[PDB]
Amino acid sequence: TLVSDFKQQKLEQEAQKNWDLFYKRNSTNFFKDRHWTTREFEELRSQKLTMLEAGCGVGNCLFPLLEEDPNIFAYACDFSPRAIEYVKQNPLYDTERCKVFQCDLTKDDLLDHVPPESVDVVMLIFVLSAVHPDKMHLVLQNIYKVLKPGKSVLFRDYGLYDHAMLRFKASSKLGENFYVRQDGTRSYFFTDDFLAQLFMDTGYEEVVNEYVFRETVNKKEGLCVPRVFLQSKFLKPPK
Amino acid sequence: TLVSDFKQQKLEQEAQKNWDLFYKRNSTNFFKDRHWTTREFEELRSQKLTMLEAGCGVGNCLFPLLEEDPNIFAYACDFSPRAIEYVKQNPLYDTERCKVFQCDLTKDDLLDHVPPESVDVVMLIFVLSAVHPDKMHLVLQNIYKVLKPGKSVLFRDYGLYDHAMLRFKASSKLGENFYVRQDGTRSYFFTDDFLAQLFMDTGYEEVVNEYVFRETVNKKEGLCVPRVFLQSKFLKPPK
Amino acid sequence: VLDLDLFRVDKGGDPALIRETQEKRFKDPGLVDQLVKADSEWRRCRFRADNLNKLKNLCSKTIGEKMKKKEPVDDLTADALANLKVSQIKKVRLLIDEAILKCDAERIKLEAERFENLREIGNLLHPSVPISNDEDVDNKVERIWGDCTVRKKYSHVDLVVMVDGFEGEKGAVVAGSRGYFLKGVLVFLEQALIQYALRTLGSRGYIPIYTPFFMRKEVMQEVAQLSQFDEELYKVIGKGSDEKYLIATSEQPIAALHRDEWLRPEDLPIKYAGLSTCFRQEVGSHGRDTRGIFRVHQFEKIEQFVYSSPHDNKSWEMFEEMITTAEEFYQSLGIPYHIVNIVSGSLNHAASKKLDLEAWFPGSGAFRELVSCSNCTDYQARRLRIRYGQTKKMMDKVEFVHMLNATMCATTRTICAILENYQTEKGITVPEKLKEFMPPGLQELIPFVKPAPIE
Amino acid sequence: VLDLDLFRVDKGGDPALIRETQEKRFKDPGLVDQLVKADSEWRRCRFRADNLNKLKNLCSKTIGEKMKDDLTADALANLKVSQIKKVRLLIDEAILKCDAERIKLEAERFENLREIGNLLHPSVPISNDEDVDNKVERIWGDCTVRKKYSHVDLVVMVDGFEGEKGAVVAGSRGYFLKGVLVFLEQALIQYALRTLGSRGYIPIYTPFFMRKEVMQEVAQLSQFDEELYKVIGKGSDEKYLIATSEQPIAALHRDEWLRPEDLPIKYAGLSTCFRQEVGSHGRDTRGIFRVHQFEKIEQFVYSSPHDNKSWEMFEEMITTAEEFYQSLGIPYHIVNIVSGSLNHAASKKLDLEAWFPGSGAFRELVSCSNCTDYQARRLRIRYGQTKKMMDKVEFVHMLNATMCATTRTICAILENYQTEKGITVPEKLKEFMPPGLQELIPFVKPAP
RNA sequence: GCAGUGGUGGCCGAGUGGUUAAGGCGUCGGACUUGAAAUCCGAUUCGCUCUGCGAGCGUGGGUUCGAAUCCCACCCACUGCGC
RNA sequence: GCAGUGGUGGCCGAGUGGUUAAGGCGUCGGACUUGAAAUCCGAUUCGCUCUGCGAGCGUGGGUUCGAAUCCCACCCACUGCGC
Ligand SMILES: Nc1ncnc2c1ncn2[C@@H]1O[C@H](CSCC[C@H](N)C(=O)O)[C@@H](O)[C@H]1O
Ligand SMILES: Nc1ncnc2c1ncn2[C@@H]1O[C@H](CSCC[C@H](N)C(=O)O)[C@@H](O)[C@H]1O
Ligand SMILES: [Mg+2]
Ligand SMILES: [Mg+2]
Ligand SMILES: [Mg+2]
Ligand SMILES: [Mg+2]
Ligand SMILES: [Mg+2]
Ligand SMILES: [Mg+2]
């Protein structure tokens, strides 16, 4: 049935290694820059807005919004050293606007690099699906302490019954809505209820949490397919 | 086609041996006594009639006519020693009425045992067919000198197209009307013209020479077959 | 053979399960313990040998670079060697050579020992196998078809002579014990059986294949067993010397047909209807009704052979399909039989399960095995290196195909069954499915022309 | 083997004919003189041995009757038993010497006789070069048409041949035959068996190996080293794989007295043949044309030795083969093989050579041979059931002819029936083919 | 069976004593792109304690610090012979 | 493969250390009978210099003056085992 229970332990203990070898084999050429960020969230629209990018990758999510709006300071978090080195070697990088640092969002703590209750917006774009479902609230609590008590957290990631979930063969299933790719990285497909009751258990307040529907079409192969991402915004209670 | 010319020479040089081994294997049980003799020929019917039996076998031709008519003296000629010994050991044999002796009728001469121009009747019953066709006139001349100048010679032997001539396979043929049996003895089947011109070439005179027709029938196998013997009487010219 | 990683416990293996299976087959356990210790030592020896090879390679690379830059004259590192003259690196290479040679000897010994321990270990057992060692008591009868209690007058030993289709004495004069001439009506009947079986298997999707009868020794070792290859196979010798062995079944050359190949998963269920003459050296007579043409040295056999996907329980569905094909064959021939599940102690080393079709011989009053269907899983494919996909994955190990075989029709034994089951008082009635393939005049009855040798 | 009476002038024979025949076969003619001298010395030796045995038996009978070398019966009847034992010792020494001489003479006598070929039929072309003097006796069909591919490509285009994997499994020339070509070979066997069965032949499936003591009597020395595989059992038997089913069929009646009434014995042998010589002579001889293992259907006849019946049966056998190949539509010519290329047993041989339009050559498909009594007297198969006193036995005549070697006939069919879309199925094999293969064998691969 | 030339990875094909076994072709999966793809990114012999190192160029050996490159043997092809 | 009994002529079958290998059965040819036959007479392993002598009883050897008869080996059957 599911993947061997021994193998799932090897996947959990080698999560950072699997993401590091991904950046080794694929360099910065796999993912593409996300220019839809500023438009999608009512924040990030056009003073000194300090931001934390949890799971920054090689950029692709902060460099666009950072060359767009020129009064944003950014913290960058990633547990893979290769991704950090790629972010630093980017020609668009300057220390006066970015502060990149490695931090395993489940084991390490964010206060060792960012000041408490300082960040006004933190982004979770396709980062939480790579974390084991039983260590996600660890990440939510780790980022709960650096958020300004009126600030918020922005989240887009896979949703239930997306096509990518569809495609996976049965030999790639770790559990309910929990799969693994050929390269070792994993994918959890969230539901609105699961994410809601995962954010509520760590002290957040739901604002918007609803699915976003798209489609993928390759004209040459004439392939058009449905896609289901879950977008949301949670807010830290004022008082 | 015909029998090997080498084999025909072996048959001619071993004629006496072949007849001797016949009497060795068959004893006196093969041929049966001929009781038809006295009736068939107008001679031999009921004074002192001296007779020569050329080719006497083991009897079977002189003992019947000799126990029938009690005033007949008989000379017996045969080139096989076994036949002579069987004739002598016959209980019906007495020297006062018979004079048996071995004589090859082609090589030997009859005057060494019988007086010239003495015999009044000589019989040739199935004897000339065992002689090679090119040594028959030898026998006719050998017996021409012992015949009284008014006497005769009696002859019965196979004729042309008899059944026995038919049965024989093609591997048993020595020449025209000339066959050989399994035991080595031979059979020549005479025609009236052949016998006539064979007796005329040696100084005889034909009296009667005509075929006699019988058959043979085995009821159990339901076999009835034609038989053609040639009977004749030749007479030595008086003067 | 089994996968060596099933014994490595540092990998996801478990030798205890191999011990349980080796007990259920009533074979010798402890071979698992010898294997586990040999393997655990071989893993460390392999690590050390790789490291020595890396050091030797790095010495050679450094020497080449020193030479091409025209130089003036084992905790080693890359930079560490970069500070030595060529003579000193060669002095180091000599120590590397000695260590490599002794490690290589130890590793070759450990590999051979672990493999000769893995050689005996039988395949894993399907949970449907009856655990036992008494074949006469625990053979599991599964199904029965027809009337398996009727009795008839003559056994096949008489019937093959009453039809004048068998020459035993002259055969033994020509070939020796058990040699035979098949003649007359029984040659036509054998050919009819071959035509019917080939046509049936071809319509099911099997590819008829006529195999060579001489297999080379290098290849026969990989498809046969120690005992068979020792005392059961004839050896052929030509001019020279001669490493050839007359095949005991067509499953042996057909197994070597896709030897050392990467088979596409699409088209994986390759089905072969093998046709050949088989040469078996063991012919023992347990009574009169096993003589005649029942146990002979030479006979024609039609075999099923299937290469299957190792996933999704596909080889076991294929196993059921093959036994069903043979069952339907003998039902169309009108021969009664039962299906028996063989006990653990009677399976050979490759089989995970074996079914037998045993036909009822009414003139002998016995059950005699006609079909033998086995599922050997990847035990043989691993030995022959017949891989399941065309591409090897980044990290995963190579997967092998499963290989199943099943006799469809051994001609002499099936002729014996047909003769015993179709005898009447005047001759042998021809089965309705074989009348197409018989000559005119032999399409209704094979008449008795001689008296019974017993009478 | 020839009758030893043919070499004895004492009997109705003469070795001059044997010398002239050894010249016609372009073999050595000096064997006849050695044979005649050995034979003439052996007859004397045999006579002396019989006389010594006679004296020994009379000595024994005298001793036995009394207890209860110019010697005679009465002569021994006057001796003390001790004297008879001394005489028996003398007779034993003489018998030992004479038996040594006689065994030596028989040995040499048989060595020179097994190398003199059969007498020739007056129709045989007397010559030694086969390629010019073989009398093409008759033609059938169109033996000049030419077509695109040879069999070496056609067996691959229909996907019925596996040569590389076969050479991996079995070695040089090993092959798998698969698919449509297995069905075609089986159809050929069925058609040949029914054709021969309608003619009065008895089908016979033979053993594939033969004991050496029996194989010697049907084969020559040249064959064993060059062409016969040896089978080894356990304990190291001495069996050989058969090169043709004529070899086991010949031994089926060894040491028998056949009834002349049932003398026209005809058998249709079916077996697998194993040859070692597969030497190649170009591409057109590769494929399944010259292989180590193939099925063959044979004609084997035991005939009366009388009345030219053997030669009438010879003509009948070649006519049966010819009709088989005319019904298949294969063009051929019949060839009278020259005396130089005849085996020892054959007194005449006719080959049927078929035209191969893709190869452009004639290839031998059938070989018909009349061996007369050469092998019958070596196997002691006697004509009559009874022996005559003082008359040597006659042996039957034995004739063999290939009906169909399946691989070569498949090659000929493929080359003669190829079209652009596949191979047309011969009209006479359609009833023996599976449904779907009764009109065309389709091409499924490209030509190599 | 001799007396010549040859043998590279799934296939073709480079290869020059210091490769990363080039380039293709085939196959296989991954794709998160709002500037989606009439495509892109990769992988694709074996082994080990796996971000690396080791082995592998018909198979075995030799020479060399180092061989896919040079030498030898064997095996198998092709070209000429013997048969 | 053992550990017992066996092996006779075209076939059956006697055979007892001094056969003529009995008796049958089958097959094959010869028949000249007047008293023909709803049968009779024979032959029927190999060899030789053939009216005789020699060899041959699964095949080879031994003991004996002499073996088809007694001994041994091998081969092949049948009866019990191993497999
Ligand atoms: N538990 C964790 N702690 C920190 N980083 C993590 C993490 N789990 C996954 N990641 C990082 O999250 C990244 C997801 S790839 C997505 C990158 C980014 N969201 C973008 O839009 O480009 C990976 O590079 C991985 O390094
Ligand atoms: N040339 C010849 N000279 C003498 N006798 C001969 C002979 N040719 C054959 N015979 C004998 O003639 C006999 C023929 S058998 C006939 C015997 C006699 N006619 C009878 O009626 O009984 C044979 O016994 C043979 O010995
Ligand atoms: Mg290549
Ligand atoms: Mg490449
Ligand atoms: Mg190499
Ligand atoms: Mg007997
Ligand atoms: Mg008798
Ligand atoms: Mg003996």
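Throughout, chain B uses Swiss-Prot numbering, with the displayed residues spanning 27-72, 79-271 in order.
Per the header of the entry, the method used was electron microscopy, 3.7 Å.
Keep in mind that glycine also has a Cβ here, set from the backbone N, Cα and C atoms.
Annotation source Swiss-Prot lists S-adenosyl-L-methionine binding site at B:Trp45, B:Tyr49, B:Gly87, B:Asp110, B:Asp136, B:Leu137, B:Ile157. For B:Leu137 (S-adenosyl-L-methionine binding site), the same-chain residues lying six or more positions away in sequence with a CB closer than 8 A to its CB are B:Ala86, B:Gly87, B:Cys109, B:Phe111, B:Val163, B:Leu170, B:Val171, B:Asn174, B:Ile175. A coil conformation is recorded for B:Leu137 (S-adenosyl-L-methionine binding site) in the three-state DSSP classification, outside any helix or strand.
Counted within 10 Å of its Cβ, the other Cβ atoms near B:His61 (mutagenesis position) come to 10, all protein chains included. The secondary structure of B:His61 (mutagenesis position), as reduced to three states from DSSP, is coil rather than helix or strand. Residues annotated as S-adenosyl-L-homocysteine binding site in Swiss-Prot: B:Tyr49, B:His61, B:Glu85, B:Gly87, B:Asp110, B:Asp136, B:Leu137, B:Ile157.
What Swiss-Prot says about the mutagenesis result for B:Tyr49 to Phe is this: Decreased affinity for S-adenosyl-L-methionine. Mapped onto three states, the DSSP output places B:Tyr49 (mutagenesis position) in helix. Within 10 Å of the C-beta of B:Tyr49 (mutagenesis position) we count 20 further C-beta atoms, all protein chains included.
Here the residue is the original one, but Swiss-Prot notes a mutagenesis experiment at this spot, B:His61 to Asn: Decreased affinity for S-adenosyl-L-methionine.
Taking a C-beta cut-off of under 8 Å and a sequence gap of six or more, B:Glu85 (mutagenesis position) has these contacts in its own chain: B:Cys93, B:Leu94, B:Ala106, B:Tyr107, B:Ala108, B:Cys109, B:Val154, B:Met155. Among the mutagenesis entries in Swiss-Prot is B:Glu85 to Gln, noted as: Strongly decreased affinity for S-adenosyl-L-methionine.
One mutagenesis experiment named in Swiss-Prot is B:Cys93 to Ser, and its note says Does not affect affinity for S-adenosyl-L-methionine. In this structure, B:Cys93 (mutagenesis position) belongs to neither helix nor strand by DSSP; it is coil.
Listed in Swiss-Prot is the mutagenesis experiment B:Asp110 to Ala, annotated as follows: Nearly abolished affinity for S-adenosyl-L-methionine. Annotation for B:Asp110 (mutagenesis position): same-chain Cβ neighbours under 8 Å, separated by at least 6 residues, are B:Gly87, B:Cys88, B:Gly89, B:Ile116, B:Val119, B:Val132, B:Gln134, B:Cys135.
Experimental mutagenesis is annotated in Swiss-Prot for B:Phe111 to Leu, with the remark: Decreased affinity for S-adenosyl-L-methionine.
The secondary structure of B:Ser161 (mutagenesis position), as reduced to three states from DSSP, is helical. Cβ neighbour count for B:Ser161 (mutagenesis position): 22 (other Cβ atoms within 10 Å of its Cβ, all protein chains included). As a published mutagenesis entry, B:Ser161 to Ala appears in Swiss-Prot alongside the note: Strongly reduced RNA (cytosine-3-)-methyltransferase activity.
According to Swiss-Prot, the mutagenesis experiment B:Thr217 to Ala carries the following note: Strongly reduced RNA (cytosine-3-)-methyltransferase activity. When secondary structure is read from DSSP and collapsed to three states, B:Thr217 (mutagenesis position) falls in the coil class. Of all Cβ atoms in the protein chains displayed, 16 besides its own lie within 10 Å of the Cβ of B:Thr217 (mutagenesis position).
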Within the same chain, the residues at least 6 apart in sequence whose Cβ is under 8 angstroms from that of B:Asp136 (S-adenosyl-L-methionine binding site) are B:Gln42, B:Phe111
Among B:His61, B:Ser161, B:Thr217, i.e. the mutagenesis positions, the one with its Cα nearest that of B:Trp45 (S-adenosyl-L-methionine binding site) is B:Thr217
Among the recorded positions listed as B:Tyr49, B:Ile157, B:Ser161, B:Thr217, the Cα nearest the Cα of B:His61 (mutagenesis position) belongs to B:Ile157
Listed in sequence order, the mutagenesis positions from B:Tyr49, B:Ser161, B:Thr217 whose CB sits under 6 Å from ligand 2 are none
Rounded Cα-Cα span in Å across 6 missing residues between B:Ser72 and B:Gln79 equals 9
Recorded positions B:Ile157, B:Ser161, B:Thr217 vs B:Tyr49 (mutagenesis position), shortest C-alpha separation belongs to B:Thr217
For B:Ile157 (S-adenosyl-L-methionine binding site), the same-chain residues 6+ apart in sequence with C-beta under 8 angstroms from its C-beta are B:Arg60, B:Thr63, B:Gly87, B:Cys93, B:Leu186, B:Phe187, B:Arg188, B:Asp189
The largest Cα to Cα distance in Å among the residues B:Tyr49, B:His61, B:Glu85, B:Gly87, B:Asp110, B:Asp136, B:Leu137, B:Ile157, listed in the record as binding S-adenosyl-L-homocysteine, is 26
Cβ density check for B:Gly87 (S-adenosyl-L-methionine binding site), other Cβ within 10 Å (all protein chains) comes to 24
Taking only the CA atoms, the spacing between B:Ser161 (mutagenesis position) and B:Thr217 (mutagenesis position), expressed in whole angstrom, is 10
Expected list for ligand 6 (Cβ under 6 angstroms, recorded positions B:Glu85, B:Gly87, B:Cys93, B:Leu137, B:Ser161, B:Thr217) reads none
The largest Cα to Cα distance in Å among the residues B:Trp45, B:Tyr49, B:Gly87, B:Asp110, B:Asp136, B:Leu137, B:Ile157, listed in the record as binding S-adenosyl-L-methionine, is 18
